[PDB]
Amino acid sequence: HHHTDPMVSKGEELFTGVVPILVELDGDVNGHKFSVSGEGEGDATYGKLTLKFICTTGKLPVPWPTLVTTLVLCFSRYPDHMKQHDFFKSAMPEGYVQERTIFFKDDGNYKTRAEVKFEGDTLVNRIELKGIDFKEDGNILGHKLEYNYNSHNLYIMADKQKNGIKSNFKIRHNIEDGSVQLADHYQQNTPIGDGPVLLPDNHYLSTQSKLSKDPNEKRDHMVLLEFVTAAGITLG
């Protein structure tokens, strides 16, 4: 948190120690309305997130794995030599908008808009999700995805004209028959505040996600362990 750049110091300062997280999603997929509420904690020092999500409207009409990317990259571990490149922390506490279109190959798309900001000491992720053009027989509304996730690298590019970042990446979801469902993500992030942000050189976030269940939980839910580390700029 002792850094030579006071702009870095201000961001690092806010993410020193364990930060409580609240997640709120309102969704509509092919006219199925649903809400998700999430709580847990982030430790940017280790790039570690632990979250439990509950569907507060009853049964989730889509498989949990499809919402992992939607349901907080400000908890990524940036190596010391890369902290000038951390757009996500530099946007805080006023926060950032995260907008995505997710194309499910041979199926529907998700459109998502999220505000990620601090309410007091709490980091909040407030999401609107719209899904259209899904098949009723398909892998998503048909619940044919396995309850698991895989290692994945995001490439991060600056958008100088938007004072933000953009990324374009593929998620592979395991289908129960051994096949895969591809999900093409398009992502843009823009600051909420008017102050300056750090615009990064091209680099990547390495992600690792583990899904589990709370054996005592009767509500429809997901437990999520994520590790996210930045890489791809060398020190020497």
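Please read every residue number as a count from 1 along the shown chain.
A Cβ is built for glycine as well, from the same backbone N, Cα and C atoms used for every other residue.
Here Swiss-Prot notes a mutagenesis experiment, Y149 to C (Swiss-Prot position 145), with the remark: In mut1.9; shifts fluorescence lifetime from 3.03 to 2.74 ns. As a published mutagenesis entry, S151 to P (Swiss-Prot position 147) appears in Swiss-Prot alongside the note: Increases fluorescence at warmer temperatures such as 37 degrees Celsius. Swiss-Prot gives this note for the published mutagenesis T207 to H, W or F (Swiss-Prot position 203): Results in significantly red-shifted excitation and emission maxima. Listed in Swiss-Prot is the mutagenesis experiment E226 to G (Swiss-Prot position 222), annotated as follows: Suppresses the 399 nm excitation peak, leaving only the longer wavelength peak at 475 nm.
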Lowest local Cβ density among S151, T207, which the record lists as mutagenesis positions, within 10 Å: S151
Which same-chain residues, if any, lie at least 6 apart from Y149 (mutagenesis position) yet have Cβ under 8 Å of it: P65, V68, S209, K210, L211
Euclidean distance between Cα atoms of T207 (mutagenesis position) and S151 (mutagenesis position), Å: 6
List of residues, in chain order, with Cβ under 8 A from that of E226 (mutagenesis position) and at least 6 apart: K48, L49, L51, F75, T207, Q208, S209, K210
